[PDB]
Amino acid sequence: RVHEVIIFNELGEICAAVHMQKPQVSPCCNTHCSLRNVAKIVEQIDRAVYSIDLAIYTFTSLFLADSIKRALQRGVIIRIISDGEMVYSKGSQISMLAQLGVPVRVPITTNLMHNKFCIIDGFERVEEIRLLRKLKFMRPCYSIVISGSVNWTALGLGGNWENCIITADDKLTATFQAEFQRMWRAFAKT
Amino acid sequence: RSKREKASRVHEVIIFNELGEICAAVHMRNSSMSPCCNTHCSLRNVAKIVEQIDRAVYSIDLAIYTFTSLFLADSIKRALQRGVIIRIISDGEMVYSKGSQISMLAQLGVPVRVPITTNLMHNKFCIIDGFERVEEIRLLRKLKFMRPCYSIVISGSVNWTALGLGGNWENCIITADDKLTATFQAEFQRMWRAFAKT
Ligand SMILES: [Zn+2]
Ligand SMILES: [Zn+2]
């Protein structure tokens, strides 16, 4: 199953001349290709069956916003937790997603919501959806978490030294999903 | 049963949140004469991080955006005194900040490298006794063996901040997972060679 660290660094665009539903990333020889890194994140979103719970500090990426928009159109249930200062700042894709009907919650606080992760089809959350829809069987799926230092922004995805882990590890995915459920109930609706 | 032993090694997510200090009074009462029942105890979270640093045998390679915590800096100094080789990669701007402990550690002889760019060095990971690094040290010291050790990586959104700059929602993973520790150690090695002193 999936289990790798995505590394962003200064070599991320040395293959720019080659690259010159998104992104569409033609093959290159650059191990550190930033476009490939973004594509790997999008691919996990493209694979979401039932739920995506996203806790993020800043989110401006068109490619990533588009992948979430497609998940909505497939019937995936999306919830977003963010920082109240950034959540509707200029360029925030969270504004756009809220307009489409995605629920958003933020803490009332002077501190920063800097806990950045996305849990796809978390077991606990898929089970909750199963109950709320009164179903007995679900289509096959498995939990995936994406988490690390990176924000879904121009600098985060196309400039900074950053990393994120993508993993199906049962213990990690379960812990992140649990903290999302806890934050969801504790935070303020927008 | 050897594999069970490996599986019992650290592999968990440390989460800081708004409940990190709800147990403050419990600790104070303890102190007047610590354990508490708070799952989210910020003091326990910090202890768990320092526990890994205190176990370092040979190397600590730290790639960090901002480092203002005195408590964590002291754990690094203790490791230095045990003979651990410490290296620091940081952000080119934040390394100049007043609260930064990097300057202090530099004065103790810790080498520091930063990128020469505008963009942020926004990694926040620490590799302890990384296989590729400990083997490098063995070879450089022309030794035929090393003491027992195993790799641990600490990484996430957590910055090593002074209490006065804390209270955020943040996480970090602490794991001995072979694939994860190897990948982080490899990027540290690469950045070390790529970057510049001061
Ligand atoms: Zn490329
Ligand atoms: Zn406590």
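Using the numbering of Swiss-Prot, the residues shown for chain B are 41-73, 81-245, in order.
Quick reminder: no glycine exception, Cβ is built from N, Cα and C everywhere.
Quoted from Swiss-Prot for the published mutagenesis B:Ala47 to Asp: In zuc(RS49); produce some eggs with a more normal eggshell phenotype in addition to the ventralized eggs compared to null mutants. The DSSP secondary structure for B:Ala47 (mutagenesis position) is helix.
As annotated by Swiss-Prot, domain 'PLD phosphodiesterase' applies to B:164-211.
B:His169 to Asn appears in Swiss-Prot as a published mutagenesis result, with the remark: Abolishes cardiolipin hydrolase activity. The Cβ of B:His169 (mutagenesis position) lies under 8 Å from the Cβ of B:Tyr112, B:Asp138, each on the same chain and at least six residues away in sequence. B:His169 (mutagenesis position) carries neither a helix nor a strand DSSP state and counts as coil.
Among the mutagenesis entries in Swiss-Prot is B:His169 to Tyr, noted as: In zuc(SG63); produce some eggs with a more normal eggshell phenotype in addition to the ventralized eggs compared to null mutants.
What Swiss-Prot lists as active site is B:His169 (among others), and the listing cites a curator's inference.
Annotation comment: Swiss-Prot describes B:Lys171 (among others) as active site. Listed in sequence order, B:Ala110, B:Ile111, B:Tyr112, B:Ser202, B:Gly203, B:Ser204, B:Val205, B:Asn206, B:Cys219 are the same-chain residues at least 6 apart in sequence whose CB falls under 8 Å from the CB of B:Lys171 (active site).
Annotation comment: Swiss-Prot describes B:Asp176 (among others) as active site, evidence class sequence analysis. According to DSSP, B:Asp176 (active site) is assigned to coil rather than to any helix or strand.
In Swiss-Prot, a published natural variant is listed as B:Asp225 to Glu, annotated In strain: =MEL01, MEL02, MEL11, MEL12, MEL14, MEL15, MEL16, MEL17, MEL18, MEL19, MEL20, ZBMEL82, ZBMEL95, ZBMEL131, ZBMEL145, ZBMEL157, ZBMEL186, ZBMEL191, ZBMEL229, ZBMEL377, ZBMEL384 and ZBMEL398. Annotation for B:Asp225 (variant position): spatial neighbours B:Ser198, criterion Cβ-Cβ under 8 Å with sequence separation of six or more.
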If you run the three-state DSSP split on B:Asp225 (variant position), which class comes out?
helix
How many Å lie between the CA of B:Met73 and the CA of B:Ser81, given 7 residues are missing there?
10
B:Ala47 (mutagenesis position) has how many other Cβ neighbours within 10 Å of its own Cβ?
9
What Cα-Cα separation, expressed in whole Å, is found between B:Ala47 (mutagenesis position) and B:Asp176 (active site)?
18
Surrounding CB atoms that lie within 10 Å of the CB of B:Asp176 (active site), all protein chains
26
